[PDB]
Amino acid sequence: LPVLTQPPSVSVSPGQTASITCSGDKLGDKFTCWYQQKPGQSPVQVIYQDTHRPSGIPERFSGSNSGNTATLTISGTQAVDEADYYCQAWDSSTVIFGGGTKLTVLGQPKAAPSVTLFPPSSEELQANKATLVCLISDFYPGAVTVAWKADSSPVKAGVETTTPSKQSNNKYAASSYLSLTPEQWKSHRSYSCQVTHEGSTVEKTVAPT
Amino acid sequence: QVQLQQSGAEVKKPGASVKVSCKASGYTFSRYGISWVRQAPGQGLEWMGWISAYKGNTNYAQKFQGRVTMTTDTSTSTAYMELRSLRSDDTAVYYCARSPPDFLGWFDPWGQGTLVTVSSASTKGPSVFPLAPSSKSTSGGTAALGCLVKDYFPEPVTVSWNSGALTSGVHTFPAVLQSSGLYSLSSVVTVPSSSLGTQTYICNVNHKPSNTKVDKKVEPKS
Amino acid sequence: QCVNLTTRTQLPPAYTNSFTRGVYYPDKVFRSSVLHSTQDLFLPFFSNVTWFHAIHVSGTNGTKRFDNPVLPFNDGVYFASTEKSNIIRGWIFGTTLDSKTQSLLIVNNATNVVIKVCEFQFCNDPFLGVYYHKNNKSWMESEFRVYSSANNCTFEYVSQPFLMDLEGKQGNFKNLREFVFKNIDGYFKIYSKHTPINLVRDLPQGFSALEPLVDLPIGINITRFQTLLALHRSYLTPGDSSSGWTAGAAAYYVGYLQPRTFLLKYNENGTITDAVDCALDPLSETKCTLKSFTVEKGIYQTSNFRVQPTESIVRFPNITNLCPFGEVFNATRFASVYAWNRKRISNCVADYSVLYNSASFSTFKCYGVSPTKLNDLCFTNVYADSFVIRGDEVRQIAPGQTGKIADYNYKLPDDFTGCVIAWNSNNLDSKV
Ligand SMILES: *[C@@H]1O[C@H](CO)[C@@H](O[C@@H]2O[C@H](CO)[C@@H](O)[C@H](O)[C@H]2NC(C)=O)[C@H](O)[C@H]1NC(C)=O
Ligand SMILES: *[C@@H]1O[C@H](CO)[C@@H](O[C@@H]2O[C@H](CO)[C@@H](O)[C@H](O)[C@H]2NC(C)=O)[C@H](O)[C@H]1NC(C)=O
Ligand SMILES: *[C@@H]1O[C@H](CO)[C@@H](O[C@@H]2O[C@H](CO)[C@@H](O)[C@H](O)[C@H]2NC(C)=O)[C@H](O)[C@H]1NC(C)=O
Ligand SMILES: *[C@@H]1O[C@H](CO)[C@@H](O[C@@H]2O[C@H](CO)[C@@H](O)[C@H](O)[C@H]2NC(C)=O)[C@H](O)[C@H]1NC(C)=O
Ligand SMILES: *[C@@H]1O[C@H](CO)[C@@H](O)[C@H](O)[C@H]1NC(C)=O
Ligand SMILES: *[C@@H]1O[C@H](CO)[C@@H](O)[C@H](O)[C@H]1NC(C)=O
Ligand SMILES: *[C@@H]1O[C@H](CO)[C@@H](O)[C@H](O)[C@H]1NC(C)=O
Ligand SMILES: *[C@@H]1O[C@H](CO)[C@@H](O)[C@H](O)[C@H]1NC(C)=O
């Protein structure tokens, strides 16, 4: 699998040009299509075969494909061009779809994701189980991601992550849970939840007692 | 003018088989192809496979090889896809796109998609723990405490603070759906660090499909 | 799976002049500077070779004018093409180009040639669909754009390709390819030649013989043929229609063979370097009569002139006694079956046609001689026997039967020669 790597979020102020890069291996002997999916609808094809655009798509979407990256470019980004954009590569045998890219027409000031971390309560310790609780809030551009840490290493098992949800103030919130047996809870001297958001990162940490 | 109408919002159990239909109108059905695309809720698109409407001629992905069967019916001009041996991880939205009769591209019109949900929990009451205010949650003038209400199926559940008294800092986070099939959530509120144990902070948990009502006090760690 | 491609073009095909082209070695027998005259199917010199414009492109938004007709195959064809591309693949030969008749298919791809005699189901506009890989390498070539089904498959052959590209070509030169097809005595013979030429509008002025390629032992009845062209898939549209296939420019030359006499001048290595076609003009008939390429002054007897006669006038004498059969076939009272009559018809003019076509006879069988050839033969005597029998006893009046009639009433010898005539007579002979 030549699997295409594509960034999770691109933030653009109203009136600028957005550039989405679908980079996968090879990708020069394959044609690439670009699809647009608004939230709650079926996707819409916006670029079919390597800079070719169908009728009905306005004259600001332009594709490109050269080397090991494909590129979608929107010029003069309005508020209606806010959706998910998928990159797709086909050959004689199979078809690969890339990851998403949520584009956002910054209608406000980049907020800071307030993070808050909680260790497993005492009753849960007596309950022969353990759960770490990482809450994220107020981070208006919603492309947050999370990573979990035992004393020095990253962990990738026992964690669940909510998709971002819009609050009343029209910013976002999210949550993640870490499953642990209490003996593993006291095994490692401390854990932490880190969140990355627009390159920036903030992490919080808790140690057992 | 062209049109792909899908069918159903099926709910199955783990182990059963599902059949989705996609009916075309507005063009000559016999000279094109149909491809199927999956999308898990909150994830990206996956390619399932492709069929040509001329004479059979399937092409499946290797992840779904041996599980899916796609057929056509040009007399009524519909297309069917059948998945077998369903499990959790297969609950998704299934899309039907009009591809060419050859060369495996061009997912243009995208019929509206059917949501297929697998599972089986019925109903269950919540388990509650208090997440104590701690110095790791404390910072300067304020410190946060909350209540974790987990493992329940019947989605509408509510947690209030002090019978509805505190509205400052009280924030209930969206419930999360685990692999076990049960929901879970945690509601937290910040309160001045001078007031760790001083006043009353009791979370009132009410589960309306069931009849669960429990008040849990949150106090600083021992 | 096949496409309507044919756009109606008002323009007719042009005509060029085959100066001296399409000559081949009609046999495997090394010669060395021997001036040899041969009567065979050749293309006549300075004949009228049709220039077919196939796919051709005009630039307004890009319009291809597809017109690829089915042509007759009279006695063999001379085919010629100056194509830089690889747009001319093989041919289809046959009688109906359909089911219920066998057909022959020659296909050249980039590494082999494949020849099938089979029972095809060709479409109205057959072509070869080619697919590529975005690095312009080949992916697949579907022959299901030619036919829809191919069953009952008799002959198959596969070898090194007939036609190759050889691009580059020393800067600015063109590669003329010539083929001669002829199907005689159950064999299908193909002759070929490749020659480099410069930028000429037509066939060149030189001389080049054609070496034989294959002699396929088929036994196929061929009266029509058609040319296969290769089209590439466009990938800029999902549909399979005429907008979904791209094409270059294609043109070829077609002339027909005729039985002529050619004087061939061999080389010392075994190479036909020049030739001349007898007939045509007088000078050439003299060169053929002398067996030379230079005639010295003189006067030479070259042939003969014989007026031709039309129609055949057959004169003869009138007619009197055209036989009045109207006594034996028109009697008021016949004769019993146990004492039949016996009339000995004699010298006269007998017209068995008035009998044969009278349509009043329920049975008219002839044994020694079929009926229509009676009015063209002469004998010594005709006898006519007459009687009356039941209706279902007429099958015993025949050579070699049994029954109460043929046993002892009237017996016919076993090498009978005449004819037996019988008709119903219920109203005359049966009475209440
Ligand atoms: C060119 O033609 C030859 C002759 O048919 C093709 O070779 C055959 O390919 C098929 C599969 O495509 C095999 O099953 C046969 O065994 C092959 N026969 C021989 C004699 O090689 C060849 O694939 C064609 N090439 C292209 C690019 O179409
Ligand atoms: C190949 O040709 C043979 C005859 O040459 C076909 O056989 C005939 O089939 C029809 C119906 O299928 C019968 O009514 C005839 O009696 C058959 N002929 C004889 C001589 O028995 C055969 O069908 C052809 N092959 C295919 C695939 O159609
Ligand atoms: C080869 O096929 C052709 C078919 O055209 C035969 O030629 C005659 O074609 C006309 C046109 O349809 C028919 O009306 C005649 O009946 C055909 N002739 C005969 C004798 O049937 C031609 O005869 C065929 N050759 C052989 C050897 O069978
Ligand atoms: C016997 O004589 C009759 C009468 O002369 C012939 O009948 C004629 O047959 C022709 C052709 O069928 C009819 O056009 C006439 O109309 C018939 N005659 C009459 C008077 O109508 C009959 O052909 C004779 N039989 C033979 C064997 O010559
Ligand atoms: C064009 O194709 C259609 C089927 O696609 C067919 O019905 C029609 O007869 C074709 N046109 C001609 C002139 O044969
Ligand atoms: C070839 O035929 C066309 C008409 O069919 C005629 O005009 C032309 O003169 C002919 N060519 C020769 C060389 O006779
Ligand atoms: C492939 O060929 C087409 C047409 O001949 C040309 O436009 C294209 O640039 C070629 N691509 C490569 C990679 O050579
Ligand atoms: C062919 O003939 C030419 C002269 O016409 C001679 O020079 C040459 O040696 C011969 N043999 C070959 C080419 O093998």
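We number chain C the same way Swiss-Prot does; the residues here are 14-445, in that order.
Note that Cβ sites are derived from N, Cα and C of the backbone, with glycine treated the same way.
What Swiss-Prot records for C:14-303 is domain 'BetaCoV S1-NTD', and it gives sequence analysis as the kind of evidence.
Under 8 Å, Cβ to Cβ, and six or more positions away along its own chain, C:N121 (mutagenesis position) finds C:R102, C:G103, C:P174, C:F175, C:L176. In three-state terms derived from DSSP, C:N121 (mutagenesis position) belongs to an extended strand segment. Looking at Swiss-Prot, you'll find the mutagenesis C:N121 to Q noted as follows: Partial loss of biliverdin affinity.
Quoted from Swiss-Prot, the note on the mutagenesis of C:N234 to Q is: Increased resistance to neutralizing antibodies. Around C:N234 (mutagenesis position), taking its Cβ as the centre, 13 other Cβ atoms fall within 10 Å, counting all chains.
Where Swiss-Prot documents C:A67 to V as a natural variant, the accompanying text is: In strain: Eta/B.1.525, Omicron/BA.1. Reduced to three states, the DSSP call for C:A67 (variant position) is coil. Sequence-distant neighbours of C:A67 (variant position): residues of the same chain at least 6 apart with a C-beta under 8 Å from its C-beta are C:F79, C:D80, C:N81, C:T240, C:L242, C:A262, C:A263, C:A264, C:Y265.
Summarising the environment of C:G75 (variant position), the number of other Cβ atoms within 10 Å of its Cβ, over all protein chains shown, is 8. Reduced to three states, the DSSP call for C:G75 (variant position) is coil. Annotation of the natural variant C:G75 to V in Swiss-Prot: In strain: Lambda/C.37; the original residue is retained in the structure shown.
Swiss-Prot gives this note for the natural variant C:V83 to A: In strain: Omicron/XBB.1.5, Omicron/EG.5.1. Under the three-state DSSP scheme, C:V83 (variant position) falls in the coil class. Counting every protein chain shown, the Cβ of C:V83 (variant position) has 14 other Cβ atoms within 10 Å.
Under the heading of natural variants, Swiss-Prot lists C:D138 to Y and annotates it as follows: In strain: Gamma/P.1. C:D138 (variant position) carries neither a helix nor a strand DSSP state and counts as coil. Applying an 8 A CB threshold to same-chain residues 6+ apart, the list for C:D138 (variant position) reads C:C15, C:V16, C:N17, C:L18, C:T19, C:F79, C:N81.
Around C:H146 (variant position), the same-chain residues at least 6 positions away in sequence with a Cβ under 8 Å from its Cβ are C:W152. Quoted from Swiss-Prot, the note attached to the natural variant C:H146 to Q states: In strain: Omicron/XBB.1.5, Omicron/EG.5.1.
Under the DSSP three-state reduction, C:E154 (variant position) is assigned to strand. The C-beta environment of C:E154 (variant position), restricted to residues of the same chain at least 6 apart in sequence and closer than 8 Å, consists of C:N122, C:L141, C:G142, C:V143, C:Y144, C:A243. Among the natural variants in Swiss-Prot, C:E154 to K has the note: In strain: Kappa/B.1.617.1. The residue drawn here is the original one.
Around the Cβ of C:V213 (variant position), a 10 Å sphere holds 11 further Cβ atoms from the protein chains shown. Here the residue is the original one, but Swiss-Prot notes a natural variant at this spot, C:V213 to G: In strain: Omicron/BA.2, Omicron/BA.2.12.1, Omicron/BA.2.75, Omicron/BA.4, Omicron/BA.5, Omicron/BQ.1.1.
For C:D253 (variant position), the number of other Cβ atoms no farther than 10 Å from its own Cβ, over all displayed protein chains, is 20. DSSP gives C:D253 (variant position) a coil state; it is part of no helix or strand. One natural variant catalogued in Swiss-Prot, C:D253 to N, is accompanied by this note: In strain: Lambda/C.37.
In the three-state DSSP assignment, the secondary structure recorded for C:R346 (variant position) is coil. Over all protein chains present, the Cβ of C:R346 (variant position) has 7 other Cβ atoms lying within 10 Å. For C:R346 to K, Swiss-Prot lists a natural variant annotated as follows: In strain: Mu/B.1.621.
According to Swiss-Prot, the natural variant C:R346 to T carries the following note: In strain: Omicron/BQ.1.1, Omicron/XBB.1.5, Omicron/EG.5.1.
Taking Cα separation as the measure, C:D253 (variant position) is nearest to C:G75 of the recorded positions C:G75, C:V83, C:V213, C:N234. Rounded to a whole value, the Cα-Cα separation of C:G75 (variant position) and C:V83 (variant position) is 26 Å. Comparing C:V83 (variant position) with C:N234 (mutagenesis position), their Cα atoms are 16 Å apart once rounded.
Checking the recorded positions C:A67, C:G75, C:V83, C:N121, C:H146 against ligand 3 with a 6 Å cutoff on the Cβ atom leaves no residue at all. For the recorded site, C:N234 (mutagenesis position), the DSSP three-state label reads coil. Listed recorded positions (C:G75, C:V83, C:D138, C:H146, C:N234) with a CB under 8 Å from any chain A CB: C:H146. Filtering of the recorded positions C:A67, C:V83, C:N234, C:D253 by Cβ separation from chain B (threshold: under 8 Å) yields C:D253, ordered along the sequence. In this structure, the C-alpha atom of C:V213 (variant position) lies 93 angstrom from that of C:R346 (variant position).
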